[PDB]
Amino acid sequence: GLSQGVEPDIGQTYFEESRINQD
């Protein structure tokens, strides 16, 4: 989530940006 670039963030806020994928 949040905003960072890409790889995934399925969690945190979104699906795709915060490439470490937090809760």
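Quick note: numbers on chain A are straight from Swiss-Prot, i.e. 29-51, in order.
Header says: solution NMR.
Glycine residues also receive a Cβ, built from the backbone N, Cα and C atoms like all the rest.
Here the residue is the original one, while Swiss-Prot reports the published mutagenesis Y42 to W with the comment No change in thermostability. Cβ contacts within 10 Å of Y42 (mutagenesis position), excluding its own Cβ and spanning all protein chains shown: 14.
One mutagenesis experiment named in Swiss-Prot is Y42 to A, and its note says Almost complete loss of Astexin-1 production. Is unfolded.
Quoted from Swiss-Prot for the published mutagenesis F43 to A: Loss of Astexin-1 production. No change in thermostability. Cβ neighbour count for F43 (mutagenesis position) (all protein chains, 10 Å cutoff from its Cβ): 13. Mapped onto three states, the DSSP output places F43 (mutagenesis position) in coil.
One entry in Swiss-Prot concerns the mutagenesis experiment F43 to W. Its note says: Gain in thermostability.
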